[PDB]
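I have placed the structure first, in the form of structure tokens, so that the comments after it can refer back to it.
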Amino acid sequence: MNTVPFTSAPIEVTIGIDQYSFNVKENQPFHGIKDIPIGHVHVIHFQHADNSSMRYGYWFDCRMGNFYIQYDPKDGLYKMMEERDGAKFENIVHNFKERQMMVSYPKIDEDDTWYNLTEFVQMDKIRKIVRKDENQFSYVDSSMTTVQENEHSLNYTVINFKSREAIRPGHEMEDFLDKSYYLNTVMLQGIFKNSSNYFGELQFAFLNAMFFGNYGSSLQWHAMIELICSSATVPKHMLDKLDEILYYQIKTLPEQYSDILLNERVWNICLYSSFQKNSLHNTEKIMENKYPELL
Amino acid sequence: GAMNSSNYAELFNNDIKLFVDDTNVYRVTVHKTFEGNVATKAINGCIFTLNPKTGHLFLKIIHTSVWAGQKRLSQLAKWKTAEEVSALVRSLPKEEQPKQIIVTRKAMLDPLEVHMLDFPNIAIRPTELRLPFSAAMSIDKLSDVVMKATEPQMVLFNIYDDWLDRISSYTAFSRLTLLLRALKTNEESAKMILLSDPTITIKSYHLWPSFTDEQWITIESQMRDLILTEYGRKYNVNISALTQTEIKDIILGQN
């Protein structure tokens, strides 16, 4: 298990780590977060007392390095930094011994929820969307928009069902009614190269919509779901995986936000009308139990 | 209603636009096959594509050969319409291509948008008017040219005859819509009005009789009477109680 130490915590802040959250008050001693399952990706995010100020944060992978948080009084933000020197980092981690006041990431012995939510989300998928910089971690905030919203940007792969990209000339009806060419040839073979990269972007779209409230990310998540379901031909390993992916997303979605994070049109199509409706067995079950008002 | 619609007013500006009505593309006669079930037999149909400004009607005849070896014809008809309308547009010189195409039925929007992707500057829009263009086969010369077709073909008509020599496009479109609405309401009554004086002939090259300006007023009044009495019986209202904007809403078919 890893630790994300804080070398300072001089300003009040509400901090999220993956699906958890806690407060650090004015003048409260605080040295970081420990017991973090190494996993393969995490998000840490920050909100100050002014509700009108943005939520901001960092996607990162413990496997890649030694990361920590330090307040920057210049920009007025908590910032993630990397310590390349292992000994210096160890010193930071063990600074202050018993006087260290740290949050413990809850034990998740059978809550593989975070793993399931991030199964295909690796840092290279993230960097595709949030442009790579000098850092091994990726900054995001609630003010960011998608390039599609624009028409600090979220560069999702644009899905448009009425575009030349989706429709081969001379196959108009065929390709509009059955999205298989668009999914398989354009998206999977052409752009994403494989289904894991496709699923990674779909999962990151969901997470960004949930954590940073970005509507364009919700649009992207729905569009990537709709694309698969509206294709008669989907690689079976994708079909079998999709139901689990969505199941955990619906399970984890904040019920207070369900009105704005869930699109009635897309879900009724996918669950009751689409080629692949029968592949969404558990997802239909959780929707019916938790959100019957949407169907 | 229609008379306070900025959309409706736009038809008679100087932009080129086309109405497309797909109601008569897929037509059948009704029969029974050996299993006793309903059997349908396609007969020739047509796409009604009209420039409401010029009266030019691009009548694409849909010969029954285009259904051969195909299935789900009621769904396919909309896609075939879109295919043909887009072919038409491609065939036209650029400055003759419409800035806008208005479909009479919303089910035509997706198929036409998809077929028109090569023309991103052409806007495809629905209308909230229930225009009576489906009554186009009540015009004998149109019905006849469709039924006599032995192969796919396009026939150009001016559905305003020579009216624009004397009246404006707005007045001609209103006259057209009145006539089609009457024919849709009751074709026999509407024909008795048009044909009551056989000395006023339909020229060989026209669709409608050669009424004088004076005579058209009378004919239009009778058509209006026919249409409004049917509406009046349907809602138990005296015609005389209807306002002029109401009458136009009835004739144009405002939702």
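Note that chain A carries Swiss-Prot numbering, so the residues on display, from first to last, are 1-151, 174-317.
Determined via X-ray crystallography, 1.9 Å.
Just so you know, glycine gets a Cβ as well, placed from its N, Cα and C.
Under the heading of mutagenesis, Swiss-Prot lists A:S253 to A and annotates it as follows: No effect on interaction with PRP8. DSSP assigns A:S253 (mutagenesis position) to coil in the three-state reduction, placing it in neither a helix nor a strand. Within the same chain, the residues at least 6 positions away from A:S253 (mutagenesis position) whose Cβ sits under 8 Å from its Cβ are A:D200, A:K201, A:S202, A:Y204, A:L205, A:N206, A:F297, A:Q298, listed in sequence order.
One entry in Swiss-Prot concerns the mutagenesis experiment A:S253 to D or E. Its note says: Disrupts interaction with PRP8.
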Å between Cα atoms of A:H174 and A:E151 (gap: 22 unmodelled residues): 14
